[PDB]
Amino acid sequence: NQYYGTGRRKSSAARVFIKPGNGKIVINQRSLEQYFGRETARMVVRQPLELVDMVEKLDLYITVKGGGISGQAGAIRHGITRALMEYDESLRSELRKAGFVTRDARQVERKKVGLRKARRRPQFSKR
Amino acid sequence: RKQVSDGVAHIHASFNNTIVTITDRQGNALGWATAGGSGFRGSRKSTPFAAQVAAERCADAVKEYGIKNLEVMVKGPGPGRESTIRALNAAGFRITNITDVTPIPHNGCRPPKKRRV
Amino acid sequence: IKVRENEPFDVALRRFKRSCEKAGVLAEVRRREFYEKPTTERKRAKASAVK
Amino acid sequence: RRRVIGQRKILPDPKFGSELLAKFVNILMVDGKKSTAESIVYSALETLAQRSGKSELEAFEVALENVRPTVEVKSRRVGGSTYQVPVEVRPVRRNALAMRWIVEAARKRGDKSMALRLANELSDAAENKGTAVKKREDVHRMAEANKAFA
RNA sequence: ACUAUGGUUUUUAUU
């Protein structure tokens, strides 16, 4: 059976399929370490995968487009947990235990009016 | 060179110092120590620790004269007036009595009143 | 208590928690018509003062 | 059991032999440019083993055993008074502070920057010599001249 | 009762 999960984060969108079978991982029809190797988020997608042990009995197939690498990796991590919680509903209790089934507390908000980036405090020295 | 066996310990606690002196069965001071002589300054000479090590250094100031029993005389209100006893209870000799007296008692002697005036 | 009480004493009398300023006091014998309670034993919550 | 512990946060490295790593490479790090602060792993100690003696298996372990903070002295409230007290250096800080405290000679020694600075300050720290050690025993005695209540 | 620690509030004007 083909267990499906979508995931999205900061202008990036991903789709994940999980199947029982041979322990392989494919992304955008490339190997997991074929074009990544220096990017600071390239390992965070492995966090939920050791919870059921890696690359011995489960087939992964990932597709992604849009945004940048830290967005794509966070979208893929939650797409993996949304597919993995269909494969076995008792993993829900274990994915909560590590924070991997929740949308993280960083998302894009609309531009606060004027004032450059509108987050910094302006000049208030007393001179 | 000889054992005195019996004597008296003289303690004082002030708001700016702590003093411990030990006397033989004839009233002769064999050794003395103060918290100011222990390197401390101001009201820090009245800390419970400075009072404990001043007593420990006074037990070290009588280590050879051979003591088995004594009584204690406690003077003054200073905060060192409890911790000074713990190093003397570890000096290796018995404490037969402790006479406790503070100067100029009046008006209830400043205990905590616990939600009273 | 540290420096606020020296004496020879590190012991304390345990009559002063949930007995004073309340129940009671600002609302003395206010409701339910009780006449036992810790509010009658509040005359034991003394000394404290004078040592 | 769901919400329990929660575990990890950081993981132990099989090759570095120290858990201080996640706070050791946080030193001289600006605008999030980590690789310009991580530039001392398998480089500076490879040079220390070519500037003072031989090997590097215990040099960073023993330097922070020789330079070890244990007490700190602050003005602290009892209400309304604010007595000076000695307090013990908190267990998660106790060996993680001194490695960030060697700065009052860094712009003066002329050691030719980063990994070559580290290859000289550790050979003083491994004898409790040189920078900031006179100030460490000055705090140790700032807590000896007054021990407060314990 | 103990952050050791800062002098004292100008002659005096009169929308």
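The numbers used for chain D are those of Swiss-Prot, and the residues that appear cover 3-152, in sequence.
Note: Cβ is positioned from N, Cα and C throughout, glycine not excepted.
Copied over from Swiss-Prot:
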- D:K36 to A or E: Defective in ribosome assembly (MUTAGEN)
- D:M116 to G: Significantly decreases affinity for its own mRNA (MUTAGEN)
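In this structure, D:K36 (mutagenesis position) is part of a helix by DSSP. Within its own chain, D:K36 (mutagenesis position) has D:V27 as residues 6 or more apart in sequence whose C-beta sits under 8 angstroms from its own. Taking the Cβ of D:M116 (mutagenesis position) as reference, residues of its chain lying under 8 Å away and at least six apart in sequence are, in sequence order, D:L30, D:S41, D:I42, D:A46. In the three-state DSSP reading, D:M116 (mutagenesis position) counts as coil.
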